[PDB]
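**Student:** One structure follows; several queries about it will come next.
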Amino acid sequence: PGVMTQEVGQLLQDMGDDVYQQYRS
Amino acid sequence: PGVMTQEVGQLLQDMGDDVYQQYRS
Amino acid sequence: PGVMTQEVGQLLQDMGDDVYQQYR
Amino acid sequence: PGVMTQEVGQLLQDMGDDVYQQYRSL
Amino acid sequence: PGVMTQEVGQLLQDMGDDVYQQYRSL
Amino acid sequence: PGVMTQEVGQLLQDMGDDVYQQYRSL
Amino acid sequence: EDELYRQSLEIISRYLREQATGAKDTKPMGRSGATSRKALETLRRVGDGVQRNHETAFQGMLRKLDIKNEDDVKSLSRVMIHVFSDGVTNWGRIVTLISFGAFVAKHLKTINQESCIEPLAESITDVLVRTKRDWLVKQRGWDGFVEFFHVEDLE
Amino acid sequence: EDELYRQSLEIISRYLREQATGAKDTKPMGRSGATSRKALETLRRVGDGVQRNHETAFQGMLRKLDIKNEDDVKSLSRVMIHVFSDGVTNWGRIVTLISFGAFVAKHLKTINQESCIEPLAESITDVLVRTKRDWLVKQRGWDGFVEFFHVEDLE
Amino acid sequence: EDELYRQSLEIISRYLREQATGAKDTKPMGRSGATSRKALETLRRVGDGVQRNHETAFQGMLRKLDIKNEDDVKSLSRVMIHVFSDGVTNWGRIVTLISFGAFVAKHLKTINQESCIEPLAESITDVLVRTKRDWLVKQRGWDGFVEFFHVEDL
Amino acid sequence: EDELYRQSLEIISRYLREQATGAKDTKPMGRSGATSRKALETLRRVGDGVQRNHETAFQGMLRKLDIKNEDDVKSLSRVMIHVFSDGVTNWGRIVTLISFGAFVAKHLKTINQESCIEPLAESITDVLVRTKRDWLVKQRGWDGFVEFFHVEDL
Amino acid sequence: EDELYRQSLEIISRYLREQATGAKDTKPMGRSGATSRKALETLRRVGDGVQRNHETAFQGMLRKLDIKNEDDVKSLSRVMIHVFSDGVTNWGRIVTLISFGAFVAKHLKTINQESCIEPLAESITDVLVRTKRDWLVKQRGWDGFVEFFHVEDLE
Amino acid sequence: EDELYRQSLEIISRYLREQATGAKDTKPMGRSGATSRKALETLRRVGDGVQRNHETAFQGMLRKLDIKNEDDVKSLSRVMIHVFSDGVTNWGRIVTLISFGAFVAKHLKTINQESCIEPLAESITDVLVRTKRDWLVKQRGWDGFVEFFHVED
């Protein structure tokens, strides 16, 4: 209704985890 | 093979004749 | 690969024969 | 992997079958 | 209304004596 | 039954024993 | 041909088979066998009774024979012929041979050799017809069989 | 060309596939709809009964067969043939074979091998029609099956 | 041409478009207007219900499929095929597939890829018609879809 | 304690178990090993040989007994008693009985009644010790069992 | 208070979490550190082998369990007990249980139920520790785990 | 390669090494690790037992042997062979052989000759596998070793 923050959050979550991959070890 | 035949046969005879006498009359 | 052919077969036979007479 | 079509496909199968159970004539 | 066990026993009785006679012994 | 714990469990048993045979010191 | 070998085999095989499995099977006998169905009833009535009476003895006698595969059916043939070796033929001996044959049939199922049961009934029918056909006819076949073991009841 | 085979495969597949599904499919049948439907209803009643009764046993029996996929189906065919090795054919054995098949069908869904369910129904149908067709025609096919398992209604 | 296909496309495209947009369209159909309108209303009822029921599951399922652009729309085709990968076909399985399609459409708008919505509806329409046309004509098309999901009066 | 019992049970239970489970076990024994292991190895040799020699007959004999569950275990006890009913006792008769037990154990596995196997082993261990303990200790127990079935070339 | 429970939970929960995320997490480790990391490495290698071998079967098996939310985890506890109900315990059965537990973990992520991952690992650890404490110690815990699945050789 | 030799050397070397240093290097063993580790545990138990039983005697016996360097290792080989010179072979003599060997290993560490510890384990492993292989296989190798000394719990 409502602003699906859960959706945007999970989207940012995966992008964030990918940024981790690009720069880690 | 067959080592018996006899003994068994004679036993069956008497039993048979007993049955014979049983239903004879 | 099942070497159980005769074993399972006879088991089903006896079970089938019991279904028989239950409905006969 | 890397696209579990069978997995999500099977999940949709169950859900769709439940939907069929819900609306079918009794 | 009961399975005759002497029959099975008598069979095993005979088989056992054959196994005894078999050249494990003598 | 309606709760399939036994079939899955038994299946898991045989899969586990196969693994046991796989890595066991021959 | 040989209408007498047929029916005879049928009656004996029916009896040996049904005594082995446990219960009865395809009731409509083939001849047409009103007589064949009578004889099977008479055979199962009298035969079972005889089997109960000498179950103890049959066990040892059969154990003595030591039957374990089809080649041992021949040893049963030798026994049956020895029963009539004294020249005397009657329904008492004949029906007892079939009762003992039934006792063997159960044994063959116990040792998982059910395939020997039909060759067994065959050998029993063989001996009776091969050696005693004239007596069977003279005693009016299976009708003389039923008539002999018919009990008056009455009342 | 073989109306008996088509109807048999139809009824058996319908029962097995729906036992695998966990819900019943009631949609109309191919040819003789009434007979087949009645047979499917009867098979449901008796078959579910057989399975509830021997569930524990069936579990171990199938376990020993070690069915993993379609290549293990012929192992089932060998078992089915062996069910008729003693010469005796009846509806009890037939419905139990079908009931065990429905049990194998559920297992096939459990191990994600639902594709083998049709070759399963086929081999079950094959054994019955290839080796026991004369018996099935004599027993009036699936009309006799319904008749056999028909149960008294208490009026 | 394929009369069955064209009507299926219009209905599914309309639903997926308005679900993504948020507001019902609701411009009048559309060749065979009556049936098509009834199907959409029916699809709105059952479809939303499926989405409301399996929303949590749908979120994860779609997430695993990793849909970012139109190239990934083709990957959903393999999924839709698998939904029927056992011969089984009913109206429940079909309406669920469409309901998951509407959920994917919303995701596409969320990631600013609305240009993939229309190809998605086409892919959905494709699978339904291509593999189960004989089934669809047998169930009287969308008239049968409406009939199945009709709930008694009162 | 009945020292002959823990050893006898261990040997008979281990044999029946690996015969049923299909794959022989390897674990060390209890008291010290040696003899118990030698007995089990001997039992494998003779026992499997007996089974292969009398598998067909065993199939029907067991079928007649109609063993379905743990209640039917008691029926087997009476079969074991009949083996030594004529007052005769030898190592051949003992190994044949245990061989039949292993055959029964496989059947218990086949019908999903594996919980009856250990009770079966106990019932077999019972008969031997209960009525034939004197004979057993007089034949040097399991050392005599191994000695009897020894056949070695070299 | 129970190092065995704590250590076991770490290894198993580490395995289940990382299998779900897909990201092989290299943030080691805990108290024992050494053995625990070696156990997690062995769990990965061996477990992924089992998961690849029975991926097809695992899918159907978990499908029939119908695990949707937190309450359904209790259904898995019952399964794990049945894995040992025959009294037999070995590293093969224990690791396969963990491998299947990891398979459920992948599934929980799929239906967006990641919050159920930790109770899943806990339930696995419960059954193992509650019911197999003695066997684990007699087999020297997770040192007997690395010892069993050890592969070397070639020079 | 010889599997029996690899296992025996592994077991004997590890025992002599840990008896010398006084530690415990239970790292990943060979392929038949379960047998090897059980055998080593048994060797720890029985071996220490034999040592505490005859330590006073061992001291003088090794002293008389006068072992100073790797040249003197061939002297231990003669002693080892002479143990079986009556044609008799059993686990008692074998475990005693290895027990005395562990006593020599400590002495080698005491006189700063730890380099001779591996050749010592080799020589012990040699006389067993090179000359008594038939008996060892008959007694089921190291499986029979653990079985023989199993007591009790």
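Sequence positions for chain J are given in Swiss-Prot numbering; the residues included correspond to 171-324, in order.
Header entry for method reads X-ray crystallography, 2.0 Å.
Quick reminder: no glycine exception, Cβ is built from N, Cα and C everywhere.
While the structure shown retains the original residue, Swiss-Prot records the mutagenesis experiment J:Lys194 to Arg with this note: Reduced ubiquitination. One entry in Swiss-Prot concerns the mutagenesis experiment J:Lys197 to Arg. Its note says: Reduced ubiquitination. What Swiss-Prot says about the mutagenesis result for J:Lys208 to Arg is this: No effect on ubiquitination. Annotation of the published mutagenesis J:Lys234 to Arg in Swiss-Prot: No effect on ubiquitination; the original residue is retained in the structure shown.
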**Student:** Specify the nearest of the mutagenesis positions J:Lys194, J:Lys197, J:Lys208 to J:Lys234 (mutagenesis position), where nearness means the distance between Cα atoms.
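**Tutor:** When the Cα distances are compared, J:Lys194 comes out closest.
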**Student:** Fewest neighbouring Cβ atoms within 10 Å: which of the mutagenesis positions J:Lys197, J:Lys208?
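**Tutor:** Candidates: the mutagenesis positions J:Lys197, J:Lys208. Fewest Cβ atoms within 10 Å: J:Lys197.
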**Student:** Compute the C-alpha separation of J:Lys208 (mutagenesis position) from J:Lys194 (mutagenesis position), stating it in Å without decimals.
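**Tutor:** Given the Cα positions, J:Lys208 (mutagenesis position) is 14 Å from J:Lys194 (mutagenesis position).
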**Student:** Taking Cβ distances under 8 Å as the criterion, give the subset of the mutagenesis positions J:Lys194, J:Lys197, J:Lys208, J:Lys234 near chain E, ordered by sequence.
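**Tutor:** Cβ contacts with E, in sequence order: J:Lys234.
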**Student:** Tell me, if you would, which residue among J:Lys194, J:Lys234 (mutagenesis positions) has the fewest other CB atoms within 10 Å in the structure shown?
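**Tutor:** Result for the mutagenesis positions J:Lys194, J:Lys234: minimum number of other Cβ atoms within 10 Å at J:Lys194.
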**Student:** Cβ under 8 Å from chain G: which of the mutagenesis positions J:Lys194, J:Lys197, J:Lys208, J:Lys234 qualify?
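**Tutor:** From J:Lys194, J:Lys197, J:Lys208, J:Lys234, the ones near chain G are J:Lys234.
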**Student:** Using DSSP with the three-state reduction, classify J:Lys234 (mutagenesis position) as helix, strand or coil.
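**Tutor:** The residue in question, J:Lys234 (mutagenesis position), is helix (DSSP, three-state).
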**Student:** Please classify the secondary structure at J:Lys208 (mutagenesis position) using three-state DSSP.
**Tutor:** helix
